[PDB]
Amino acid sequence: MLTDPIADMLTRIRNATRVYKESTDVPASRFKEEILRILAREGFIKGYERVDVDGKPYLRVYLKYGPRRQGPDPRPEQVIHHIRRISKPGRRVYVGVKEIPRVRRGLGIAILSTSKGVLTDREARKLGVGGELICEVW
Amino acid sequence: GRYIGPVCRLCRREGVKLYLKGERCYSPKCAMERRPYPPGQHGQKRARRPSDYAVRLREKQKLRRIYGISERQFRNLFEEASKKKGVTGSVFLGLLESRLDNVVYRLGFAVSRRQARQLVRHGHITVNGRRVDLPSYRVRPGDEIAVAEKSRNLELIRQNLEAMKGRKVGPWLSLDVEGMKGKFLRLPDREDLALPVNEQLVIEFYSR
Amino acid sequence: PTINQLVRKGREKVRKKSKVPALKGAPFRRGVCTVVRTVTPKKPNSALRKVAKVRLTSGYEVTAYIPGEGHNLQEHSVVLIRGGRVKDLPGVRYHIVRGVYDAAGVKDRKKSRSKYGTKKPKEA
Amino acid sequence: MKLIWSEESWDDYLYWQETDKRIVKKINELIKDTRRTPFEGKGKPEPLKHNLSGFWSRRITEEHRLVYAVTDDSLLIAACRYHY
Amino acid sequence: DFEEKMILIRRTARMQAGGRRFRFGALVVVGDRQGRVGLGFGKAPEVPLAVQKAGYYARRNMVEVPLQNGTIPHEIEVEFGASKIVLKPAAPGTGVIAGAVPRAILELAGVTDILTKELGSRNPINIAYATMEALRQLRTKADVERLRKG
Amino acid sequence: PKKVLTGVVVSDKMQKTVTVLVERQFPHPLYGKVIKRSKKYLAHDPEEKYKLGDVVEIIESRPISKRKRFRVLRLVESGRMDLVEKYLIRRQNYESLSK
RNA sequence: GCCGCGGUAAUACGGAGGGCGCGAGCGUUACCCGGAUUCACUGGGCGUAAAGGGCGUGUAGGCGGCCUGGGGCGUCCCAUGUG
RNA sequence: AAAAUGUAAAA
Ligand SMILES: [Mg+2]
Ligand SMILES: [Mg+2]
Ligand SMILES: [Mg+2]
Ligand SMILES: [Mg+2]
Ligand SMILES: [Mg+2]
Ligand SMILES: [Mg+2]
Ligand SMILES: [Mg+2]
Ligand SMILES: [Mg+2]
Ligand SMILES: [Mg+2]
Ligand SMILES: [Mg+2]
Ligand SMILES: [Mg+2]
Ligand SMILES: [Mg+2]
Ligand SMILES: [Mg+2]
Ligand SMILES: [Mg+2]
Ligand SMILES: [Mg+2]
Ligand SMILES: [Mg+2]
Ligand SMILES: [Mg+2]
Ligand SMILES: [Mg+2]
Ligand SMILES: [Mg+2]
Ligand SMILES: [Mg+2]
Ligand SMILES: [Mg+2]
Ligand SMILES: [Mg+2]
Ligand SMILES: [Mg+2]
Ligand SMILES: [Zn+2]
């Protein structure tokens, strides 16, 4: 019955990406979007677009990967090595600006809804604002 | 108090040549020049491939026996080095050199830190004016390390300051061989010193 | 366990059981011997260990081991109990401090004498 | 507890006494360690069964051994050399 | 050729009527100190011949260690089976604070200062196999902004 | 600032008084998760006007009697028997716990 | 301290020679945190290793799909008082 | 079909 839509999606990506799927869909939500609108605006996914399955608003997420490889098992590396849902519906995780994660040390990104929008660790620190720590990516 | 007792013997155990003696450890016998093997009645037998511990231990006992200082103090220092913002291994050495009984040697006045301690201690030395008898005293930058009146005219003081005429002092130190002076210019860097020790491995020891 | 289960229930703080109640926790306890005898060892080893039943100033009565080669412990002799078992002796959970009270130090002991309570032999 | 040997024991003992003193003294050493309090003691007591059963065995020097019997005073040495 | 320094050498064995025949095994590491490490494990009826195969096998498989002032680019946890390991970059002046095995490796890899911890089956082999597979996953901001083109 | 809380009336059985159940939240000091705890307050209602179900504001006050250290502030929204239930029901459930 | 050492050749017992560590101290016992991610929030698990309730129905409680709007308690931010 | 047990020293 969907306890947490968000976590579902991040999990959908993770799941597709392991098979090396070109795309995948997921029920639409403004909030669901602004999240994708960062994996994109960060080169994690080529992008997304509001499709319509059975007149049911979905979001086609186009997955970005790496280049093929030499050696046994030529499967490419991946753009999203680790995607994880931090703040959960069972344990919300709010953070002050002064304590915003340094994901993978510079490399990684942390997304978070704030009374200023769905920023990222940098952008959030750039505005001097904190908020619910949505997830981490790299 | 300080070690005391057989020394051109540690030169041996440590395997590395140590200028702990003075002028003898320069002739043809730092005891090491003759029996390059460790002391005891087993010194000359195929030693077992040293354990990672052995390494960090010896490597540290090396660095401590050099400046010939108490394990207590030695440790207390390191701890302060990890305290301040600076590449610990370096700053450690940097603070080890800042000792009075050391500078006095690095500066010339004595043949070996050992003898030097005796110097500083016996009030034969002075800083920026009044005298000090505390070996461990932390010499700061721009400090004048000289001798005292009653000490200027001493057999040993002569001989030492003498052979220094012509010598070169450390890049972080000066010297007025004439007036029997010398200043602690700045804090030595890693290069300026060159002790046969890996500052790394000594850090690794005290991190067990 | 779900975060909620923890919130409800909670993690169980451990607890330690003093492997030896020399009572009042005290580092030592004086006591008087009541019996002194030679008991055999456990499983693999074989010997004739020296021990003694002791009346503690802490009410209890425990068996104690007497370290070293030979002793002078009789019956009503006062001793200082130390505490430390003997993986070889059943129920012996305390050692006797040699050289304290009626406890004599080991005669002719020349090595590790801090233990065994033996003064520094005055080499003549 | 009077001591009692026998044929195979006295002869077993004489050979020990007239072939090696290291085990002679070791043997009677236990005999005194028993004579007083049997069973418990040195060597390595252990109740025997079958061939011996009513007989007891005191580990001596591994291979060698000594078998005996206890009976309200009066011990009984039976053997000195050989395992079991 | 490189540094070469073996971690452990054990004597396993099998059963066969009449007794137990043995066989030894040594785990050897190898590298320069520029970021090229190799892990090799070799079994053979004798110690010497084992460290040998360990050598040969070691070199035939290594890793690009993106050192950066002797430290590492980021921190990573890698779980090889029952064993797990964490690597955490430490500013200069630290030193390699790691287990025997996760170190005997990091040195010949040219690692200067690095914080580490072994969680789970501390067994050598797997913990070793785990660290290798760990380094083998380190990435520089280079390797990154590349996979995130346009 | 005299503290002021808002809860429902769960008992009007007293003369010039009423019991107010005040919930509140906070994150668990070790397990993040927000949690709900509650507590009743005995407010002085000299006018005996607030009845069961009424949701009101309580204001810290000068001691009325033992227990009574609060006065009713002002009504917020009458009729909330839906909550009084959650109380009575939760309460009534006790009987299924003894022996 | 643990694994264990001692039955004739013991670097494990006791003495010596020598060695190592520390030094007016060095050892020992007791107690606490550490190692112990061995109560696991950080940071564990439950097919056979210890661990799924015999199975349902359901109270409290915990958790909650897509859009727009109001309040703005949580939440975030700044200032200020205090600390 | 039915037929039991086990000689005490681990390098
Ligand atoms: Mg530490
Ligand atoms: Mg103990
Ligand atoms: Mg036992
Ligand atoms: Mg009978
Ligand atoms: Mg696992
Ligand atoms: Mg384990
Ligand atoms: Mg011998
Ligand atoms: Mg020992
Ligand atoms: Mg010994
Ligand atoms: Mg000895
Ligand atoms: Mg540790
Ligand atoms: Mg813990
Ligand atoms: Mg957990
Ligand atoms: Mg089970
Ligand atoms: Mg069951
Ligand atoms: Mg039942
Ligand atoms: Mg149900
Ligand atoms: Mg319900
Ligand atoms: Mg909702
Ligand atoms: Mg709303
Ligand atoms: Mg608010
Ligand atoms: Mg403030
Ligand atoms: Mg058998
Ligand atoms: Zn020398």
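Quick note: numbers on chain C are straight from Swiss-Prot, i.e. 2-125, in order.
For this deposited structure, the header notes the method as X-ray crystallography, 3.3 Å.
Keep in mind that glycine also has a Cβ here, set from the backbone N, Cα and C atoms.
Following the DSSP three-state reduction, the secondary structure of C:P42 (variant position) is coil. The Cβ of C:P42 (variant position) lies under 8 Å from the Cβ of C:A48, C:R50, C:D89, C:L90, each of these being in the same chain and 6 or more residues away along the sequence. According to Swiss-Prot, the natural variant C:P42 to S carries the following note: In strain: Isolate HG18; streptomycin resistant.
Variant annotation in Swiss-Prot: C:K43 to R, described as In strain: Isolate HG3; streptomycin resistant; the structure shown retains the original residue. Annotation for C:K43 (variant position): same-chain Cβ neighbours under 8 Å, separated by at least 6 residues, are C:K88, C:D89, C:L90, C:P91.
The secondary structure of C:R86 (variant position), as reduced to three states from DSSP, is coil rather than helix or strand. C:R86 (variant position): 14 other CB atoms within 10 A of its CB, across all protein chains. Under natural variants, Swiss-Prot gives C:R86 to H with this note: In strain: Isolate HG31; streptomycin pseudo-dependent.
For the natural variant C:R86 to C, the note given in Swiss-Prot is In strain: Isolate HG14; streptomycin pseudo-dependent.
C:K88 to E appears in Swiss-Prot as a natural variant; the accompanying note says: In strain: Isolate HG19; streptomycin resistant.
Over all protein chains present, the Cβ of C:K88 (variant position) has 9 other Cβ atoms lying within 10 Å. Among the natural variants that Swiss-Prot reports, C:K88 to R is described with the note: In strain: Isolate HG1; streptomycin resistant.
Here the residue is the original one, while Swiss-Prot reports the natural variant C:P91 to L with the comment In strain: Isolate HG11; streptomycin dependent. Secondary structure at C:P91 (variant position), as computed by DSSP, is coil. For C:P91 (variant position), the count of additional Cβ atoms within 10 Å of its Cβ stands at 10 [all protein chains shown].
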